[PDB]
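*Asks:* Starting off with a structure, shown below.
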Amino acid sequence: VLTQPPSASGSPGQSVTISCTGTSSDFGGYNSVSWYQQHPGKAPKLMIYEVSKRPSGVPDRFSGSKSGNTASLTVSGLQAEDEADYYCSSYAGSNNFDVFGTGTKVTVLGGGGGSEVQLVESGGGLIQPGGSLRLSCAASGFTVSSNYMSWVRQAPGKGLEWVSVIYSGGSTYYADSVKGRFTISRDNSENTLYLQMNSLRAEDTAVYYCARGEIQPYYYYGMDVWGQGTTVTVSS
Amino acid sequence: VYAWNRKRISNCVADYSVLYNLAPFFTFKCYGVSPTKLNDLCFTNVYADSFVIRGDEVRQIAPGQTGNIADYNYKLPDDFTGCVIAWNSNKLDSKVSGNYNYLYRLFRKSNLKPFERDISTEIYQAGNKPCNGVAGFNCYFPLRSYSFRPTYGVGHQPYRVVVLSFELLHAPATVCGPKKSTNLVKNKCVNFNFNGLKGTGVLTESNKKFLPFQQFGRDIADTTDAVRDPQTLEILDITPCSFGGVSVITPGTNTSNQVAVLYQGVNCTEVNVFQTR
Amino acid sequence: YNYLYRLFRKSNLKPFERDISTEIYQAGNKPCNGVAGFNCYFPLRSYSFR
Amino acid sequence: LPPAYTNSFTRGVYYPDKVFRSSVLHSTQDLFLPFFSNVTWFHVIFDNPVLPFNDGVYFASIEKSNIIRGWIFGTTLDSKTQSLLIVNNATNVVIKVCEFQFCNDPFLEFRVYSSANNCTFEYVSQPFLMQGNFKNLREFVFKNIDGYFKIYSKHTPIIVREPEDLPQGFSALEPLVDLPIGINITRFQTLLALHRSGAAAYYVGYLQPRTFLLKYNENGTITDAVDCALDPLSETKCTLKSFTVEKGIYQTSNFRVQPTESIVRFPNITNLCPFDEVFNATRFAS
Ligand SMILES: *[C@@H]1O[C@H](CO)[C@@H](O)[C@H](O)[C@H]1NC(C)=O
Ligand SMILES: *[C@@H]1O[C@H](CO)[C@@H](O)[C@H](O)[C@H]1NC(C)=O
Ligand SMILES: *[C@@H]1O[C@H](CO)[C@@H](O)[C@H](O)[C@H]1NC(C)=O
């Protein structure tokens, strides 16, 4: 559980300087606080992963220095037209999920990844409550069997949280929300890598996102590519 | 963690009781046996393997467990009879100058064989491309350094963990353990356990000229009578304890009940009193 | 926790004699005084199952 | 070289165990050197052959100062398996069980080997193990058991300047090292201090499992020993615990003729199977 401001609209692009407090420590070990810009519709896009050395993107958002016990990402002077949500990641302790933060409305105005590797899903329309539905993210580019991928779900209103982490070939750790009812099974090592529902408990209605890279222990990986999600729409 | 020592220690008296006062250890959970009975079990050779991990990774060192370090740098099967001795070393291994010396091999293809050391530095190749040496979008450095700093908290501090793997093959055991000793008692029938040679007798002073290599000593007909002191050189003599036969002289239970006791093989100084042949 | 398992004792047991114990072991001549220090625990190790 | 052969007289009776005995007669059964046997007369006047190490060897040396030094005991003398390179350097003895195969030739500076492999024991013993017409004789009995490699030794300052041959006189050997290293040993290789910048000749016998009756002195040393399979007199002196046999007839062990062949006789092969009429026809079956 982290601390994030509910909304931020006063003084657009001049004194916003949003952050995420509630850490009360030194970010554990490796000080790598990422910032995700979740936009309605398409999948979110990475903005910055470390305190400096911003990746290839917009150059008007940098200087994410860690002041006190929170990383204050300088966003002033960026623009005056944006409708998205900024999420920060911290608490890099061993086997600790829910590294994301609450929904921070950083809309300065309010009113006013595609062909990189691949983007495919299962399209679970009208999912029957229970059963076993499989969702895949087959990537014809980067290997879907060697890199460290993850699965993160998000629901309308609620923020993101770590749902599934899988290492190279010898780890099948599950999140604390499922506590065992979720079983990850890897597909063929040269075709794709899919997931399994395993008799959901009516809380899996959130939309899924299969990310090719980790969230809290995020590595450069050349580029951060995401994929669009699908609505479960359970009928329990 | 990627290049750990494999010290093969043998031919010594492994006294594990001394380890409880060398350094302020924080974890001494021995999974195989108890430290009290460990000092009385012989072994051939002990494999000492030391490394440095964080505080939140010490729990990953277990006989069978997954993790970023548990199955990528050092794995222990379900037969480890040693200990998980470990201690914090945040007093001399943390300076503010840039700690780009360690690594933990974040990238790997699969779980390594347990008890194996992979000393490699090649660029990690994530398939579907021949990487003859390049760093972009397909092949990166499979090694990453830590961020150990003195002004941090518990959990992410330098912790030195050393394991002692034991083995019992078809070889003579060298490292047994401590061998205590007791005080010497002369001219008194007592028990002795001299180097496995157990028995009872009266350790007396002899004048036998033993050879510099001989330790024990027998008699004309298969009876140990003198041994060499495991302490400073001294020639002793092991004579049997005070024993003999007892006979009763009785005039019969028809006139009186006064009886006489005859001890055979005694000079009346080892039990009126009379001394006869 | 319903299936208990005792630990090592400084003395050998007796045939047909129950070994109910609830104190703390004392290695050598250093009493840990209830609190489990070094080489001193309670012989109430719970068997793990799966 | 055409290696000669000499008659090994009574020499090589070592102490079997470490037990003090005074004025007794002990009948032991162990690996000893048979009396009046043939021992190769390898002369070091160049020579360095490989000898078979069956169960224990008896090495001799009549060097002057430092002619014959070192032993290259091993199984195959290869880098795959381990070996033993006990050498005698300046007032010290180096004993390592490392698997140093070879470099060019067993000669010696550590010119015996040039490589680097994993070792198992480095018990470098500090005390060394080693008059005009006064040579020196050094006898070494090497024995190997399931978990030990025993090396008995004895140094006697011989006086007679006769032609090079084993002298006449009983002389036991004293144990010095009891290396508990466990390794298969089947080959023996010797080497001399070349130092280029009849000298000496080593005798190499072979041990056999035999019974010997040893006489212990009051002090506890062995004055003499009698074999039990050399002649009827030796068998008579072994069957009775005394070296002074009286006049008469004594019943020694029995003799038996051993088989030399085996005969297995069975009745006359007849009543042949009708299979010959089965595999030869026109219409067989469906
Ligand atoms: C053995 O220990 C005793 C302790 O008093 C000492 O006096 C003696 O010299 C030691 N001898 C050896 C062989 O270490
Ligand atoms: C030791 O052996 C010698 C051999 O000549 C003998 O004379 C002596 O009596 C023995 N015992 C003593 C007193 O050294
Ligand atoms: C069986 O007897 C026949 C006739 O005497 C003989 O020719 C044949 O060799 C014999 N085979 C044996 C001895 O088994």
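For chain B, we keep the numbers from Swiss-Prot: what you see runs 350-620, 641-646, in order.
Heads up, the Cβ atoms here are built off N, Cα and C, so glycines get one too.
Under its mutagenesis entries, Swiss-Prot includes B:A475 to V with the note: Increased resistance to neutralizing antibodies. Under its mutagenesis entries, Swiss-Prot includes B:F490 to L with the note: Increased resistance to neutralizing antibodies and human covalescent sera neutralization. As a natural variant entry, B:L368 to I appears in Swiss-Prot alongside the note: In strain: Omicron/XBB.1.5, Omicron/EG.5.1. While the structure shown retains the original residue, Swiss-Prot records the natural variant B:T376 to A with this note: In strain: Omicron/BA.2, Omicron/BA.2.12.1, Omicron/BA.4, Omicron/BA.5, Omicron/BQ.1.1, Omicron/XBB.1.5, Omicron/EG.5.1. Where Swiss-Prot documents B:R408 to S as a natural variant, the accompanying text is: In strain: Omicron/BA.2, Omicron/BA.2.12.1, Omicron/BA.2.75, Omicron/BA.4, Omicron/BA.5, Omicron/BQ.1.1, Omicron/XBB.1.5, Omicron/EG.5.1. Among the natural variants in Swiss-Prot, B:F456 to L has the note: In strain: Omicron/EG.5.1. The residue drawn here is the original one. Where Swiss-Prot documents B:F486 to P as a natural variant, the accompanying text is: In strain: Omicron/XBB.1.5, Omicron/EG.5.1.
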*Asks:* Could you check the recorded positions B:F456, B:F490 and say which one's CB has the most other CB atoms within 10 Å?
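*Replies:* Within the set of recorded positions, the most crowded position is B:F456.
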*Asks:* Measuring Cα to Cα, how many angstrom lie between B:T376 (variant position) and B:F486 (variant position)?
*Replies:* 42
*Asks:* Using a 10 Å cut-off, grab the number of neighbouring Cβ atoms around the Cβ of B:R408 (variant position), all chains included.
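*Replies:* 14, counting other Cβ atoms within 10 Å of B:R408 (variant position).
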*Asks:* Go through B:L368, B:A475, the listed recorded positions, and name the one with the sparsest Cβ surroundings, counting other Cβ atoms within 10 Å.
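*Replies:* The recorded positions B:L368, B:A475 were compared, and B:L368 has the fewest Cβ atoms within 10 Å.
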*Asks:* If we take B:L368, B:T376, B:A475, B:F486, B:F490 as the recorded positions, which have a Cβ under 8 Å from chain A?
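*Replies:* Of B:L368, B:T376, B:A475, B:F486, B:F490, the entries that lie near chain A are B:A475, B:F486.
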*Asks:* Under a threshold of 6 Å between Cβ and any atom of ligand 1, which of the recorded positions B:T376, B:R408, B:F486, B:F490 are retained?
*Replies:* none
*Asks:* Please report the distance from the Cα of B:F490 (mutagenesis position) to the Cα of B:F456 (variant position), rounded to the nearest angstrom.
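*Replies:* Each residue's Cα considered, B:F490 (mutagenesis position) and B:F456 (variant position) end up 8 Å apart.
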*Asks:* Which number gives the other C-beta atoms within 10 angstroms of the C-beta of B:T376 (variant position), all protein chains shown included?
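*Replies:* Step by step: centre on the Cβ of B:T376 (variant position), count other Cβ atoms within 10 Å, giving 15.
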*Asks:* Give me the Cα-Cα distance between B:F486 (variant position) and B:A475 (mutagenesis position), rounded to a whole Å.
*Replies:* 10
*Asks:* May I ask which of the variant positions B:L368, B:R408, B:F456 is closest to B:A475 (mutagenesis position) if we compare their C-alpha atoms?
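*Replies:* Spatially nearest to B:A475 (mutagenesis position) by Cα position is B:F456.
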*Asks:* Could you say whether, by DSSP, B:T376 (variant position) belongs to a helix, a strand or a coil region?
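*Replies:* SS state of B:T376 (variant position) = strand.
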